[PDB]
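Right, one structure below, let's go through it.
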Amino acid sequence: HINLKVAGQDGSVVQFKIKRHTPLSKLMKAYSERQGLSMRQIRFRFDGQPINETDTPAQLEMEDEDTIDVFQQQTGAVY
Amino acid sequence: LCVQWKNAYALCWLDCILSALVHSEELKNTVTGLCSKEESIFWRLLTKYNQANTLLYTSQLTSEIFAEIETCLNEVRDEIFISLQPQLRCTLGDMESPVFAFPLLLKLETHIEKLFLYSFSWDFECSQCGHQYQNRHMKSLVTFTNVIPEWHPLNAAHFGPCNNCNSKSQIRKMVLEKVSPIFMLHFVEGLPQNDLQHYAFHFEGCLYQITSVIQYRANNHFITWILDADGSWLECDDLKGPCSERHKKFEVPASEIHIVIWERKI
Ligand SMILES: [Zn+2]
């Protein structure tokens, strides 16, 4: 059980609590709901690296009060 | 007369970075003055690109030359991809973001990263509840969204919410402190207008001018635009063969201007 900040590119910061071995999927979904964003439309990053719905804070070595960055998805290139 | 990478699966997110790098004057001059040049992935990148480019000039033996150009360019692109793969956890077919990959690539070599690292503070005050902060950072690529109509590097403000009272459309401002020889920003919705000369600026006596732009075309394809010496522009679209396309003016719609690269000038 730790606190995680989700920091958006407009300067918003929302804090959540989560257990170390719980998948980040439930957090990414909760954040989408709070902000009205589609989950397929955003991308999360921790320590400069993209993170998955299946990752847990334990796997990523997240300490309490760590920050996850969130971006509108702007990926390429289609083929 | 300007060779470029051909598309391979989803790799336009990498291609646009590589084209930006090999056309940067300040990167070139630093790389040639490195101790232990050969050990540098950026030395290898610029050296292999230059050999492919020289081959292309030779071209104007055809099948052999274009085979050598492809193998040469593909080898150094693959080396850089494999260097980034543990951190992006990506396959060749995965769509990725140059906004994520560019800082990670630079971090591989501190002597190159230093060219790009600038210091600034984010300044914020809420007109409704008084919440305020000033947070100092050193970064190589900062992201802007919802910029003010008159956005400028010397007045680099955008709209955003208050984290204390949730009031919308407060002002958050990047206040530059020390600018690196190469200065890059990411714009989620592009720039308010596409006349790039307006965004030139002086900082502590030095002139910065935009020298390249990464375009996010149709929200699915990254294309690099390079400013040439005579003022014309080179478009490096990896879907259009080995040579790049010369344009007289700069033709990216303002809303598709994704990453903007300024460089310090004499
Ligand atoms: Zn407020």
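What you see of chain B is 225-284, 296-501, where the numbers are those given in Swiss-Prot.
Backbone N, Cα and C atoms are what each Cβ position is placed from, and that goes for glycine too.
Annotation of the published mutagenesis B:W229 to L in Swiss-Prot: Altered SUMO-binding and SUMO-specific isopeptidase activity; the original residue is retained in the structure shown. Look at B:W229 (mutagenesis position): DSSP puts it in coil.
All protein chains included, B:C236 (mutagenesis position) registers 29 other Cβ atoms within 10 Å of its own Cβ. DSSP assigns B:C236 (mutagenesis position) to a helical segment in the three-state reduction. Experimental mutagenesis at this site is recorded by Swiss-Prot as B:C236 to S, annotated: Abolishes the SUMO-specific isopeptidase activity.
Residues annotated as active site, nucleophile in Swiss-Prot: B:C236.
Long-range neighbours of B:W237 (mutagenesis position) (same chain, six or more residues apart, CB within less than 8 Å of its CB): B:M330, B:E331, B:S332, B:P333, B:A336, B:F457. Recorded in Swiss-Prot as a mutagenesis result, B:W237 to F carries the remark: Altered SUMO-binding and SUMO-specific isopeptidase activity.
Contacts of B:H421 (mutagenesis position) defined by a Cβ separation under 8 A and a same-chain sequence distance of 6+ are given as B:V334, B:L376, B:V377, B:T378, B:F379, B:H493, B:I494, in order along the sequence. Experimental mutagenesis is annotated in Swiss-Prot for B:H421 to A, with the remark: Altered SUMO-binding and SUMO-specific isopeptidase activity.
Every protein chain shown contributes to the tally, and the Cβ of B:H456 (active site, proton acceptor) ends up with 20 other Cβ atoms within 10 Å. Annotated active site, proton acceptor per Swiss-Prot: B:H456, in sequence order, evidence recorded as similarity to another entry.
Spanning 11 unmodelled residues, the gap from B:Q284 to B:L296 amounts to 11 Å when taken between Cα atoms. For B:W229 (mutagenesis position), the number of other Cβ atoms no farther than 10 Å from its own Cβ, over all displayed protein chains, is 25.
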